[PDB]
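Visitor: Please find one structure pasted underneath; my questions will follow.
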Number of protein chains: 4
Amino acid sequence: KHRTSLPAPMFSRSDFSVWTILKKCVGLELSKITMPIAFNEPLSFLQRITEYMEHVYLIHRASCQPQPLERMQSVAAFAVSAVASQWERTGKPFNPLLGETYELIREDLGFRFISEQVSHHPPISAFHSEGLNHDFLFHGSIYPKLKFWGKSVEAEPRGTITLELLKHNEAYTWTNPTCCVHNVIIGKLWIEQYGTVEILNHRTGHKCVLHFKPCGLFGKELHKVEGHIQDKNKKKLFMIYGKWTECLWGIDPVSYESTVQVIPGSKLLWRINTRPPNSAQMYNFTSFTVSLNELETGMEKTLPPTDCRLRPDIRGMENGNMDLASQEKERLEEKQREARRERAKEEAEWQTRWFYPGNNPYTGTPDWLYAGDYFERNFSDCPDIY
Amino acid sequence: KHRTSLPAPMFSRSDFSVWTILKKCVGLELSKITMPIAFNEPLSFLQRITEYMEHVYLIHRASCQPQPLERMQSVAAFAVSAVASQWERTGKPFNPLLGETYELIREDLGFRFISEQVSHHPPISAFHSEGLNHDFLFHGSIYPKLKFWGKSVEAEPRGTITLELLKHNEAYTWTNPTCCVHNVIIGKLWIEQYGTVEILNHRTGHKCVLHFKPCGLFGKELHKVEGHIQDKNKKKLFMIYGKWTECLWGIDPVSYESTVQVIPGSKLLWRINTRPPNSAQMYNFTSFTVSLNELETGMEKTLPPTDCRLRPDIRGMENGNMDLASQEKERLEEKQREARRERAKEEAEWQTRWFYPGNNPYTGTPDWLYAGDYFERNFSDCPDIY
Amino acid sequence: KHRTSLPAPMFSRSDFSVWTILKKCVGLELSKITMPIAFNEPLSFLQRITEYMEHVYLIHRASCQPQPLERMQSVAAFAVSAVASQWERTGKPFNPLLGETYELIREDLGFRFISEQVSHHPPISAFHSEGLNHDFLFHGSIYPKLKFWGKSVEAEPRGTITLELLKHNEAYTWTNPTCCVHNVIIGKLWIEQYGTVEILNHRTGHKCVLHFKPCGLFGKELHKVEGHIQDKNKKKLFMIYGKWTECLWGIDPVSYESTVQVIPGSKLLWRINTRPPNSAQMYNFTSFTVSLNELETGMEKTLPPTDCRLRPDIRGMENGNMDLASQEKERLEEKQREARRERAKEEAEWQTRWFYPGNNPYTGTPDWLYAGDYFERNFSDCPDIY
Amino acid sequence: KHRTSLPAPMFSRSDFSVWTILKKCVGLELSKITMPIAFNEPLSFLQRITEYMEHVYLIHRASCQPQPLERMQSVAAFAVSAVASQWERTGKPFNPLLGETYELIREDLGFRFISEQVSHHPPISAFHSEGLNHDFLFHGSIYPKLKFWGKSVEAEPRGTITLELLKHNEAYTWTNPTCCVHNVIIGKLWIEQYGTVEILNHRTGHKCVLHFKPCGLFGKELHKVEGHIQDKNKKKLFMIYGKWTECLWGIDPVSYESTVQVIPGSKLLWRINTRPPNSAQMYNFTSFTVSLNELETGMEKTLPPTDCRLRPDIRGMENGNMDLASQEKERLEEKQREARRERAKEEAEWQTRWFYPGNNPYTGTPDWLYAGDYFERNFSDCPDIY
Ligand SMILES: CCCCC/C=C/C/C=C/C/C=C/C/C=C/CCCC(=O)O[C@@H](COC(=O)CCCCCCCCCCCCCCCCC)COP(=O)(O)O[C@@H]1[C@H](O)[C@H](O)[C@H](OP(=O)(O)O)[C@@H](OP(=O)(O)O)[C@H]1O
Ligand SMILES: CCCCC/C=C/C/C=C/C/C=C/C/C=C/CCCC(=O)O[C@@H](COC(=O)CCCCCCCCCCCCCCCCC)COP(=O)(O)O[C@@H]1[C@H](O)[C@H](O)[C@H](OP(=O)(O)O)[C@@H](OP(=O)(O)O)[C@H]1O
Ligand SMILES: CCCCC/C=C/C/C=C/C/C=C/C/C=C/CCCC(=O)O[C@@H](COC(=O)CCCCCCCCCCCCCCCCC)COP(=O)(O)O[C@@H]1[C@H](O)[C@H](O)[C@H](OP(=O)(O)O)[C@@H](OP(=O)(O)O)[C@H]1O
Ligand SMILES: CCCCC/C=C/C/C=C/C/C=C/C/C=C/CCCC(=O)O[C@@H](COC(=O)CCCCCCCCCCCCCCCCC)COP(=O)(O)O[C@@H]1[C@H](O)[C@H](O)[C@H](OP(=O)(O)O)[C@@H](OP(=O)(O)O)[C@H]1O
């Protein structure tokens, strides 16, 4: 009736994987497959998150708007502006060590920033930023899930972003879209962003939906962003459109019915900053990106021993010495693996210095909350990671 | 104030990718990176979808239940049973050629099946199956998105599954969870399934939510499935729990409050079939899997020229000759690439023989609908793919 | 005048090799680069040397010739016949373990053979064979120096071959030509032999010069052998010509002046044996090659524990199980490396069981002489290598 | 009796090589395996030969000695000095294109030099140098046969070196020893030289034998050179000893019987030049090596279009731009392969511009003789290779 077996037995009745194939078929026995330093950029991922604050003026602008509709327009413009720096940025930020931290104080911009690499398996980065004029709280946690297949590498920054406007007693939450790096095998590396972003005003019911459109057939929808701002009863109040690599516009639904085409009567929500001319000769950094890993004058007395400005492999790549930056990275990672074994032979879990596990008080999703008192600078009992 | 440049220029001011690194650093210039045949299994992905019909008795059982609650219990058991065959199945089914088809008629099981490889970039497989006693319609489309990173390969079978119970004038829709293949680099290849499945009864409002739990820390939640069946007003009517590698149980919410632990008063929704003893020596096939690629007596007169039973590379691997199966696969793929160029130089799009693009009439999601009249067997104007 | 420096410093002022390039540029860190078992053949190199005895009838023929001229004709035919088995033999014999031995007794052919793997760094194989009728002694040592570049792999069997004709009180010495394996990268693997061989009769002054011609432009000289036999005063007495893959002819210098063209009046010195029809399905073995690794009935009681008939990885490949033959080879080599470390931590040199270092008593070249008393079979104090 | 077959058929009855294994087992299909530019040095092999003239003062010294014994002492010192520059030189000179040339005129040293890359398959470099005071002719041809196995790469500079002392009407011929580059896989790259060199005075019968000793067990014979100068009747007249990385001494055989130990009464034949302090930061070049690829002021009017000072890939590496030097090398080689195809489709052989095939008039060995009239600079009808 129906056959019960295959004509011949399996060609190889052995447990075979990649490492087994390389050992038996070719002569290569492998001991480690890691990320070569060439694909990196002189930048910690903790500092990559700090680039969200480049457009902090949109938070200042949202904090001084009277009504919730105009605040969401600036909150949506800020969330879109946070991903704009990825354009032509094909270098991968360094995977930060467990216990790594980064602080940034900018009096001229009205915020102080603190981030900590809170986990390694999986890599989790918790960040907190508060306004220096009692205006906003900006915090969250990022698990960057990298996925690769074909010609492209997807990077999904999983985690909840939280923006708390103090002077209005409200909070916004959303998630960043997926970043895609094409032509990683052959061709010119180029960046794309797609996904759906939903910003929720947790005391007014306002919700802003943003569709980062993937480039369709032949790429006619490249970088296009289209969305809307609805109220609590799903009534659309505002139409949003543009490109995250250029500008973001807004218009009322009445005029909506009546190479970004710009409808008359629309108002600008955000426009991308022009990059400095030395950007391409600088890993495509922005002006705000170069200031991130700068060791300020007299900063040796205030920084904790876990600030990535002290990290040598990033500093070595920044100075152009790949030879020792590759060896320092290998030295730092072996020390991190070595420190893990000792923490396992004594059955002791790793302690986070500045953030603690908890639930986001607006969505219930597990999050990494800021514990406070980082800037009183009690920097004993810190990890020795460098 | 803040520095405006990096101390040294970029180490390499050249557009570098993987192919460039291999060419300049090592001596290897590459022309093609494809999937080696060793990781494959003597099975088309069109036939991999046909394994959903192994537990068609659960559809027969659901079709003869009077009330919608008991039908959803068998529909949920059927959807869970469709993924059960993945256990210890670490071989990859062949990527079917554009225009490839597969039919399966089983009078003893009460269904006839037809699938067609409707696209190649991206790979899309449309399938349709109807009951031989005017009882059920089972169709859908699958885009298997493979994603790899670290030690594991994720496979997300994107697409909407549709089950139409004719004698009850209702339809169910859901999506299959993500399959994960661990230890693809080194170690023992093993399978896991996680995600959230939602089955929707489109005329009663009944919704069954199923959580394929990922194995947590140390793997205490391995293969566990937990869910519930709620009515139109989100009132939970039934509690579901078990393992997709063993059995699936059900219980009412009253007794719920009052190594699968089995609560007294629960009833079995589904139990996995035992595999034949020659399974491990058979690419871990089930009894239903071996019958898929069998060329029946006299089948040469009814099959179309695009049925994967006629496909030579699968047949060569099935007979144990990797040498010609690898060459036949390379021959078939070059012919498919060659056929694409001619279709491009004449500016002619590819025509699908048995399925057509459309919208699913229950969710509005773009789908691939069955056009009918496959089994009248008018097999001229078919593609020449072998 | 003349510049004293280069315009720019070195691109990389680091000590870089192959292992460093793979680690820094690609993600691969290597721990071992060895010979994959696919290129091997079910045959120890100790048994590869035993194939010299396939044409022992030419030694029997030389031993029963009255005059030294006709004996050199058969000694030259024997030396040429020893390399004839390489034709279409592109599999590499197993690198024998330190202390490995191989014996072959053939009463029907009139010789008993013994070989021992006397060194590993470098690999040296010493062999001795004596006639069972007090007629000849045949011994020597082989260091196979493998050299690779481009498309081909050269194999130079360094070492002095010694043939002692007892009933004539004379000895012959010579060296085998270089074997070349073409198209090891891409194309069809094929064998070639080139070099100059000089056979010296140590009590008559007779010298036979043989030129294994390399295939010239377009390969018109493929496999051609041309030489002569001169007396003590360099007077040429005999002309030799033919192909080592077919036949070897001889003619006097008078008729020489007056697709092997065969001059009338020439006489055949040697003709190659026809291979059995199952040769190509047998790693291109000869009939004499298959009998080498055969475990005779009752041979378990006479063999030493170091005879490669007991070697499991060769036996596993011979039975068609590459899976365990590759693992047994890896197991045997680790044990050999492990045994070397213990011999180093106790500052003890390795002892050879059956051969001892010495000088060849006919050329003064360092050689490996046979110590005798192998066939009294005192097989305690043998190495444990398997 | 003796078995006639193997228990199981061959594991793979397919023609398999390296390229086939990589394609079937791994996913890599290769199209070209070449030498990566990292292992190179800013230096053509034609210029590598010119470094023989660094110690031309030893030829001047030999030309002004009255007796043949003292001339051979300086000829032997010159031949040893020609290989001394290899110490710590682990970079490979560029493989020169077919038709490439290099000239060097040094009035202050008393010679003009000309070399031409006379072949490509195999690579052959013919060089000629004559004294500017009618004193010496120095010419020859070099086929550098590179052979690799294990941890080391051997380089045998095959070819006959010829030194003609005009004012004494005699000629010397010899061959350079084999160069070995250890630890090319892992470890520190270091250089060794071994072999036997025989210098023959073709009108006096004087012969100087030089043994470049390979480093023995633990390397106690590293770089040691030991030899002697015998007359026509093999009577040893002079004893030579030292290291080719330091100094070379000489002593009469009487005092010979009666960390280089220096016997009292010995006289210095040659001492190595000290390298400039910037040598290690200069690919370990000597002072004479940097002047080789220098484009002199006004040299644009006298050089032929085939002088490697005009070669761009060497110039690009010399300026520190590996990016375009690798692309220029790939561009130059494709043009050379392209030029070969056209020369084949018209059935036209390649013409050598300045050297012609012939026999060395002192040994009869096939050589490449200098045709003269290079320095009349009739540089039309030259190849277009750049
Ligand atoms: C343009 C980019 C292509 C190269 C991909 C770049 C590959 C990544 C390169 C990594 C560096 C060196 C590789 C060394 C690793 C050895 C493993 C080789 C695996 C293979 O390498 O990796 C893939 C791309 O997926 C990757 O990520 C695979 C990542 C796997 C990493 C190791 C994991 C184990 C290997 C396989 C996993 C087995 C588990 C699967 C089980 C799942 C079900 C249970 C080949 O792709 P695929 O299977 O989809 O093959 C198409 C197809 O053959 C089609 O038919 C097109 O045909 P068509 O368009 O001509 O019509 C083609 O097009 P094309 O190559 O001409 O461009 C081409 O795309
Ligand atoms: C157990 C499996 C590990 C091997 C991964 C297996 C890798 C796949 C093997 C393919 C076959 C041969 C590879 C040939 C291809 C050459 C490219 C090499 C890329 C690399 O190979 O691929 C990865 C795994 O992601 C892969 O898929 C990468 C796929 C990329 C394919 C080619 C695409 C271009 C290459 C990079 C893309 C650059 C674009 C990125 C841009 C994104 C932002 C804009 C290394 O991983 P990673 O970056 O996360 O490195 C950790 C880390 O170093 C950690 O620190 C742990 O440290 P720790 O646990 O010791 O604490 C470690 O652990 P471990 O290795 O000891 O196990 C280890 O996991
Ligand atoms: C047909 C076979 C070619 C492939 C060789 C096959 C290479 C072996 C394959 C091994 C498996 C995978 C390789 C992975 C190892 C990475 C190292 C890559 C080194 C390279 O791979 O290895 C060679 C062949 O020498 C080998 O053995 C090298 C063995 C080295 C092994 C590792 C040792 C370190 C690497 C270099 C040593 C550096 C030390 C040198 C110092 C000496 C002086 C002090 C390329 O050859 P080469 O330098 O002579 O390059 C010509 C040339 O470029 C010409 O110009 C023709 O040009 P043309 O005829 O077109 O006119 C071309 O012809 P073609 O390739 O089109 O056929 C082609 O032959
Ligand atoms: C230190 C350097 C070792 C790595 C060699 C470096 C290898 C070159 C690396 C190239 C770059 C990447 C390789 C990719 C190419 C794939 C082919 C792999 C072939 C293999 O790779 O290449 C060799 C070294 O010969 C090479 O040149 C081979 C060049 C071949 C190139 C491609 C040609 C086809 C491949 C094989 C040719 C088949 C034809 C043979 C036929 C001849 C007879 C008719 C392994 O050596 P081998 O056979 O002698 O193996 C010993 C042994 O296993 C011993 O037993 C020691 O044992 P023990 O000392 O522990 O006692 C060990 O010692 P160790 O490795 O621990 O150091 C170790 O040396």
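Numbering of chain B is taken from Swiss-Prot, so the residues present carry the numbers 59-316, 353-480, in order.
Cβ coordinates come from backbone N, Cα and C, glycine included.
Okay, these came from Swiss-Prot:
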type    : residues    : note
MUTAGEN : B:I79 to A  : No effect on phosphatidylinositide binding, but impaired tetramerization and decreased cholesterol binding, plus decreased cholesterol and phosphatidylinositide transport
MUTAGEN : B:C83 to A  : No effect on phosphatidylinositide binding, but impaired tetramerization and decreased cholesterol binding, plus decreased cholesterol and phosphatidylinositide transport
MUTAGEN : B:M93 to K  : Mildly decreased 25-hydroxycholesterol binding
MUTAGEN : B:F103 to W : Mildly decreased 25-hydroxycholesterol binding
MUTAGEN : B:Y110 to A : No effect on phosphatidylinositide binding, but decreased cholesterol binding, plus decreased cholesterol and phosphatidylinositide transport
MUTAGEN : B:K150 to A : Reduces 25-hydroxycholesterol binding
MUTAGEN : B:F152 to D : Does not significantly impair 25-hydroxycholesterol binding
MUTAGEN : B:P215 to A : No effect on phosphatidylinositide binding, but decreased cholesterol binding, plus decreased cholesterol and phosphatidylinositide transport
MUTAGEN : B:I249 to W : Reduces 25-hydroxycholesterol binding. Loss of 22(R)-hydroxycholesterol binding
MUTAGEN : B:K423 to A : Loss of increased cholesterol and decreased phosphatidylinositide accumulation at the cell membrane
Visitor: Within its own chain, what residues at least 6 apart in sequence put their Cβ under 8 Å from the Cβ of B:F103 (mutagenesis position), listed in sequence order?
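Guide: Non-local contacts for B:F103 (mutagenesis position): B:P151, B:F152, B:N153, B:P154, B:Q175, B:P181, B:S183, B:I200, B:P202.
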Visitor: List every residue in the same chain as B:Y110 (mutagenesis position), at least 6 positions away in sequence, whose Cβ is under 8 Å from its Cβ.
Guide: B:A140, B:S187, B:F196
Visitor: Which of these mutagenesis positions has the least crowded Cβ, counting other Cβ atoms within 10 Å: B:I79, B:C83, B:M93, B:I249?
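Guide: Comparing Cβ neighbours within 10 Å for the mutagenesis positions B:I79, B:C83, B:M93, B:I249, B:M93 has the fewest.
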Visitor: For B:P215 (mutagenesis position), just count the other CB atoms lying within 10 A of its CB, please.
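Guide: Other Cβ atoms found within 10 Å: 23.
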Visitor: What are the sequence-distant neighbours of B:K150 (mutagenesis position), meaning same chain, six or more residues apart, C-beta distance under 8 angstroms?
Guide: B:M93, B:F97, B:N98, B:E99
Visitor: Count, for each of the mutagenesis positions B:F152, B:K423, the other C-beta atoms lying within 10 angstroms of its own C-beta, and report the residue with the smallest count.
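Guide: Lowest Cβ count within 10 Å among the mutagenesis positions (B:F152, B:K423) is B:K423.
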Visitor: By CA-CA distance, flag whichever of B:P215, B:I249, B:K423 among the mutagenesis positions is nearest to B:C83 (mutagenesis position).
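Guide: The answer is B:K423.
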Visitor: Could you tell me the whole-number distance in Å between the Cα atoms of B:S316 and B:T353, where 36 residues in between were not modelled?
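Guide: Each end of the gap has a Cα atom, and these are 21 Å apart.
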Visitor: Cβ within less than 8 Å of a chain D Cβ is the test here; which of the mutagenesis positions B:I79, B:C83, B:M93 meet it?
Guide: B:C83, B:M93
Visitor: Cα-Cα, whole number of Å: B:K423 (mutagenesis position) versus B:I79 (mutagenesis position)?
Guide: 29
Visitor: Using the alpha carbons only, what distance in Å do you get between B:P215 (mutagenesis position) and B:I249 (mutagenesis position) once rounded?
Guide: 15
Visitor: Could you list, ordered by sequence, which of these mutagenesis positions: B:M93, B:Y110, B:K150, B:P215, have a Cβ under 6 Å from ligand 2?
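Guide: From B:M93, B:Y110, B:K150, B:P215, counting a Cβ under 6 Å from ligand 2 as near, there are none.
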Visitor: Among the mutagenesis positions B:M93, B:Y110, B:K150, name every one whose Cβ is found under 6 angstroms from ligand 1, counting any of its atoms.
Guide: B:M93, B:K150
Visitor: For the mutagenesis positions B:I79, B:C83, B:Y110, B:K150, B:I249, which ones lie near chain C, with a CB less than 8 A from one of its CB atoms?
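Guide: Of B:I79, B:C83, B:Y110, B:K150, B:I249, the entries that lie near chain C are B:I79, B:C83.
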Visitor: How long is the line from the C-alpha of B:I249 (mutagenesis position) to the C-alpha of B:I79 (mutagenesis position), rounded to the nearest angstrom?
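Guide: With distance taken Cα to Cα, B:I79 (mutagenesis position) is 34 Å from B:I249 (mutagenesis position).
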Visitor: Which of the mutagenesis positions B:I79, B:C83, B:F103, B:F152 have a Cβ less than 8 Å from any Cβ in chain A?
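Guide: In terms of proximity to chain A, the mutagenesis positions that count are B:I79, given in sequence order.
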Visitor: Can you tell me the three-state DSSP label for B:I249 (mutagenesis position)?
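Guide: Note: B:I249 (mutagenesis position) is in a strand by DSSP.
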Visitor: Any idea what DSSP makes of B:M93 (mutagenesis position), helix, strand or coil?
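Guide: DSSP call for B:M93 (mutagenesis position): coil, neither helix nor strand.
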